[PDB]
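Here the structure comes first, spelled out in structure tokens, and everything after it is commentary.
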Amino acid sequence: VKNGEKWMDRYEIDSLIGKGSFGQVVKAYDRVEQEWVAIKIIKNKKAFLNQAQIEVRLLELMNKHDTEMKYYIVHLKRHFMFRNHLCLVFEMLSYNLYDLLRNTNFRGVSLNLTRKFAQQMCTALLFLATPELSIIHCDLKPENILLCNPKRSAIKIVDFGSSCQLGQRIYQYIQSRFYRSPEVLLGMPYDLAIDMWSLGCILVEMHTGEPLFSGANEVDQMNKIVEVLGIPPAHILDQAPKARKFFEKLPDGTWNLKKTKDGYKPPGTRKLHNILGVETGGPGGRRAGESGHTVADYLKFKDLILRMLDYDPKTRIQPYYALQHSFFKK
Ligand SMILES: Nc1cc(-c2ccc3occc3c2)cc(N)n1
Ligand SMILES: [Cl-]
Ligand SMILES: [Cl-]
């Protein structure tokens, strides 16, 4: 698009912030408001235009709800069509939580900073669950959570490009694989609980520095989930279109892993207890003796994460109840 380019006697393009599947995000000066903005420029192809039109509708739907809880979502200032590209104008934010992890050399941030991110993200999910909204983000991951300010720990969620209201589902294959819920891996109709699953994955990663479940493909993904959480419950597998991609039903109505050639730990034996280092000074023992990282602080964190990683989307913890958990009590 080129630095120095002027649009509509209003925006002056400075530089490329980021590239997406959708098109590109540029830094631009708005002469009317007298402020810098992020312009998300959608590719001039029907597929990307039509999905971005849904993104604009969902962001405008959120903006018309003035509540405390709306201010953890990136603000869409406005949108327009230019040279046959849909253009979404956002507030400027800072760098993403993946960059934050990269900057720790993938050793993770403190339990105290993790808690601050968790509380903001739980508040965002509570907003999206407002009945009149019922928005599923569908692509929650560190790259999609941005700091408001490089000096501060305020965050906002970005990228509602995959997002849908409950009962407006388009695609069965959604979420980034590391953050994909068992219900999506199993080809089941999904609801807002898929974001809470992603969040559990994100919070463990923010503290250990490494993805909790880094599958190379869906079969590897489900195997890595099973290593930590065991075989999913029969009542879920009995209703799952894709259960037999991963599991086999026994004579007695019981399920087991499909095994391929080895060259995984037995189901439920890679304990989150050990991944977090609850009784061993935190991830890789690197938090030994630091304040805010006692066994008791760890056990509360472990408890909240295991509720976020319930296999059953029905009983998985919901945003309001996550905000009341002891992990967030002084
Ligand atoms: N909705 C949305 C927003 C952004 C966005 C908004 C403001 C920003 O400031 C700095 C980077 C950035 C990205 C990116 C995408 N892919 N989707
Ligand atoms: Cl990642
Ligand atoms: Cl997606």
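Chain A uses Swiss-Prot numbers throughout; the residues present, in order, are 149-411, 415-481.
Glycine is no exception: its Cβ is also placed from the backbone N, Cα and C atoms.
The secondary structure of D287 (active site, proton acceptor), as reduced to three states from DSSP, is coil rather than helix or strand. Cβ environment of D287 (active site, proton acceptor): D307, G309, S310, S311, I322, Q323, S324, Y327 lie under 8 Å away, each six or more residues apart in the same chain. What Swiss-Prot lists as active site, proton acceptor is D287, and the listing cites a curator's inference.
Other C-beta atoms found within 10 angstroms of the C-beta of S169 (ATP binding site) number 11, with every protein chain shown included. Annotation source Swiss-Prot lists ATP binding site at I165, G166, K167, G168, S169, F170, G171, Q172, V173, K188, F238, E239, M240, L241.
Counting every protein chain shown, 27 other Cβ atoms lie within 10 Å of the Cβ of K188 (mutagenesis position). What Swiss-Prot says about the mutagenesis result for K188 to R is this: Abolished protein kinase activity.
Of all Cβ atoms in the shown protein chains, 10 besides its own fall within 10 Å of the Cβ of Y321 (mutagenesis position). Annotation of the published mutagenesis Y321 to F in Swiss-Prot: Mildly reduces kinase activity. Does not abolish autophosphorylation on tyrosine residues; the original residue is retained in the structure shown.
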Among the ATP-binding set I165, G166, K167, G168, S169, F170, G171, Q172, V173, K188, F238, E239, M240, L241, as the record gives it, the longest Cα-Cα distance in Å:
21
Can you give me the CA-CA distance across the unmodelled stretch from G411 to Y415? There are 3 residues absent, and I want it in whole angstrom.
10
Name the one residue among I165, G171, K188 whose Cα is closest in three-dimensional space to that of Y321 (mutagenesis position); these are the recorded positions.
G171
Checking proximity to ligand 1 here: which recorded positions out of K167, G171, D287, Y321 have their Cβ closer than 6 Å to it?
none
